[PDB]
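Just below is one structure, and these are the notes that go with it.
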Amino acid sequence: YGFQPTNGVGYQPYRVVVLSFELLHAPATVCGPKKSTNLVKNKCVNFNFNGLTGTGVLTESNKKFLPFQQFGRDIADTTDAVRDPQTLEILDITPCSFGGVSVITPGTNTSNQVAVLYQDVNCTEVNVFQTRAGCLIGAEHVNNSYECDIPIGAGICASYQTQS
Amino acid sequence: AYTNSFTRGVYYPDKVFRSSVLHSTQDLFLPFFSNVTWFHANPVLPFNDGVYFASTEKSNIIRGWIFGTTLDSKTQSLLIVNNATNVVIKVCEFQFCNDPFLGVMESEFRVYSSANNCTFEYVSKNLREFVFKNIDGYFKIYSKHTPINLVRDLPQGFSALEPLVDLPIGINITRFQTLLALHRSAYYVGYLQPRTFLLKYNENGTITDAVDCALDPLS
Amino acid sequence: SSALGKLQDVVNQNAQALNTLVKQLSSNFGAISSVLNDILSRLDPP
Amino acid sequence: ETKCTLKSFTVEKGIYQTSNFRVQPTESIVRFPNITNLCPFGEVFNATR
Amino acid sequence: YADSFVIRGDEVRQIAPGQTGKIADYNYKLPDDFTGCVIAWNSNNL
Ligand SMILES: *[C@@H]1O[C@H](CO)[C@@H](O[C@@H]2O[C@H](CO)[C@@H](O)[C@H](O)[C@H]2NC(C)=O)[C@H](O)[C@H]1NC(C)=O
Ligand SMILES: *[C@@H]1O[C@H](CO)[C@@H](O[C@@H]2O[C@H](CO)[C@@H](O)[C@H](O)[C@H]2NC(C)=O)[C@H](O)[C@H]1NC(C)=O
Ligand SMILES: *[C@@H]1O[C@H](CO)[C@@H](O)[C@H](O)[C@H]1NC(C)=O
Ligand SMILES: *[C@@H]1O[C@H](CO)[C@@H](O)[C@H](O)[C@H]1NC(C)=O
Ligand SMILES: *[C@@H]1O[C@H](CO)[C@@H](O)[C@H](O)[C@H]1NC(C)=O
Ligand SMILES: *[C@@H]1O[C@H](CO)[C@@H](O)[C@H](O)[C@H]1NC(C)=O
Ligand SMILES: *[C@@H]1O[C@H](CO)[C@@H](O)[C@H](O)[C@H]1NC(C)=O
Ligand SMILES: *[C@@H]1O[C@H](CO)[C@@H](O)[C@H](O)[C@H]1NC(C)=O
Ligand SMILES: *[C@@H]1O[C@H](CO)[C@@H](O)[C@H](O)[C@H]1NC(C)=O
Ligand SMILES: *[C@@H]1O[C@H](CO)[C@@H](O)[C@H](O)[C@H]1NC(C)=O
């Protein structure tokens, strides 16, 4: 080619690069970059650390891994800790609160009022009274002791007095 | 010569931390109380399924290994070397001396005579154990450096080996060798089989004891 | 102070059963994995 | 809800399990190792000759 | 419901209950809960 600067387009030099991706039969190789995002703590989230996928609330911990160890698990083999791959800090994993809901009825033939128990849940995550059976909403906590009427649990009972 | 390991060649088989528990695994291990070859100072050995490899000295006579199927050209092989500088992993097609070594002036490296088609490079008394294995195109290397209070005999005790490297090569392996620094101015080889072990984990997460579950009725 | 085996056994039996229940959440029963986020990631809905 | 789970327009005094409850994930996060092997294409796409 | 059209001769297996394909993913879909028949016959003579 005798290239010259006063050549019409289609006679001027073009530089070409041909990328050819091949896949023999190895174990792996080059791939595209994996974008990430900041880490928030003390909220039920959907996390993903390197491929470790789950959901729950992440707090900071008092464990000490070994430099090559990347996550922890307990008896029954559930993941209960993790290392995040940028801070090099280990974080506790706690499942996000759950439970049952029970309604306390004084009998529909007597009233339409009800109380509600959220079983083994702290009261913040739902007048309002904290038992050892859970959080109880819609019942007043009196100071006298009667015979048990409706069993709530852990020593507490409920009843329709006087009207409430 | 041949010698008897006692409880040797235990490595962490995964990245998982564990507090004070007893965890059971199935993997490739060096059985307890095994028949390990003894070498003094060497020849082409087999691989066939992983390798345990200890060594003892204060100087550094053991200067890496060489791996592969043919240890020559016409097929690819690995080469792991250490001059007085630092480690040099390398993967080409080579032409290896049938008796390859390096001298100690301090001029050396009569190891190979060819370095073609390189597909991977890298550059940068005592008891030094290593476990080499090769699964799904990955060549894993575990290692541990314990100090003996002897010079060159295989001691007794428990010491778990921590993972070092991971190489996505793809290379086939059937044979391996060793490399030594000559004189110009002791090592063992076990093999690994599929066993089932019971590892005792400390509260910091280290393996402190183990049980080989196919030794005897008590185990 | 220096025998309560009948009380210890009912505790042990219940714990041994509850652990076997959770340890079954990691068997395939003839599937590609034990995780639903792995069958919902490398398979189409059909 | 009690009347639904009991299948009846009358209910008698007691305590009744009616449903479950659980907190939902607020958002999603992702973590990964930093970059280092960006792999320079400013040699093949940026050559002098 | 009679749905009547014409396609390329290749993606006749693209009209099926539950599948992936450039014809099935963009121009015509059937539910996996399909119930009915599919008839196809050649046409370049019309
Ligand atoms: C990942 O990269 C970031 C920077 O991109 C590193 O963040 C620094 O961390 C050190 C702590 O060792 C801090 O003193 C610096 O202020 C941080 N700088 C920035 C810009 O965030 C982080 O250490 C790297 N981690 C790894 C494992 O490579
Ligand atoms: C080759 O190198 C040059 C210079 O480093 C790159 O040119 C830059 O391109 C960006 C986006 O078009 C501009 O914002 C910059 O101003 C350019 N550089 C300069 C110095 O002005 C170019 O992107 C590189 N080529 C490739 C393919 O990466
Ligand atoms: C339920 O209601 C009926 C109808 O009002 C009444 O006859 C009966 O006594 C009530 N049952 C009680 C109060 O236990
Ligand atoms: C419930 O949450 C409060 C708020 O942090 C906390 O102080 C308390 O210990 C928790 N448990 C009980 C039983 O109140
Ligand atoms: C119940 O009695 C205790 C006495 O220790 C008192 O502190 C509390 O305020 C009382 N509660 C009510 C609702 O009277
Ligand atoms: C190891 O095997 C060889 C094979 O002949 C045998 O001669 C030797 O006694 C064995 N060593 C031990 C410690 O069992
Ligand atoms: C050590 O050996 C490697 C093997 O190629 C070589 O690259 C390196 O230069 C050697 N060290 C010195 C100081 O030459
Ligand atoms: C490997 O080297 C030989 C000789 O140098 C050469 O013929 C062959 O093309 C090389 N392999 C590849 C994939 O280029
Ligand atoms: C390793 O050698 C075997 C010989 O049986 C061969 O079948 C296999 O393909 C080789 N490995 C690779 C990755 O090609
Ligand atoms: C490691 O374990 C030892 C004994 O089990 C313990 O005393 C120590 O606190 C742990 N943590 C260290 C050394 O950081």
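Chain C is numbered as in Swiss-Prot, which gives 939-940, 944-987 for the residues shown.
Cβ coordinates come from backbone N, Cα and C, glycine included.
Features reported for this protein in Swiss-Prot:
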{"type": "VARIANT", "residues": "C:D950 to N", "note": "In strain: Delta/B.1.617.2, Mu/B.1.621"}
{"type": "VARIANT", "residues": "C:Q954 to H", "note": "In strain: Omicron/BA.1, Omicron/BA.2, Omicron/BA.2.12.1, Omicron/BA.2.75, Omicron/BA.4, Omicron/BA.5, Omicron/BQ.1.1, Omicron/XBB.1.5, Omicron/EG.5.1"}
{"type": "VARIANT", "residues": "C:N969 to K", "note": "In strain: Omicron/BA.1, Omicron/BA.2, Omicron/BA.2.12.1, Omicron/BA.2.75, Omicron/BA.4, Omicron/BA.5, Omicron/BQ.1.1, Omicron/XBB.1.5, Omicron/EG.5.1"}
{"type": "VARIANT", "residues": "C:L981 to F", "note": "In strain: Omicron/BA.1"}
{"type": "VARIANT", "residues": "C:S982 to A", "note": "In strain: Alpha/B.1.1.7"}
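Structure with Swiss-Prot features highlighted.
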residue: C:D950; record: variant position; Cβ neighbours (10 Å): 10
residue: C:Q954; record: variant position; Cβ neighbours (10 Å): 10
residue: C:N969; record: variant position; Cβ neighbours (10 Å): 8
residue: C:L981; record: variant position; Cβ neighbours (10 Å): 10
residue: C:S982; record: variant position; Cβ neighbours (10 Å): 10
Q.
Nearest of the variant positions to C:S982 (variant position) by CA-CA distance, picking from C:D950, C:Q954, C:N969?
A. C:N969
Q: Could you measure between C:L981 (variant position) and C:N969 (variant position) for me? Cα positions, answer in whole angstrom.
A: 15
Q: Could you state the whole-number distance in Å separating the C-alpha atoms of C:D950 (variant position) and C:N969 (variant position)?
A: 31
Q.
Return only the integer: C-alpha distance in Å from C:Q954 (variant position) to C:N969 (variant position).
A. 26
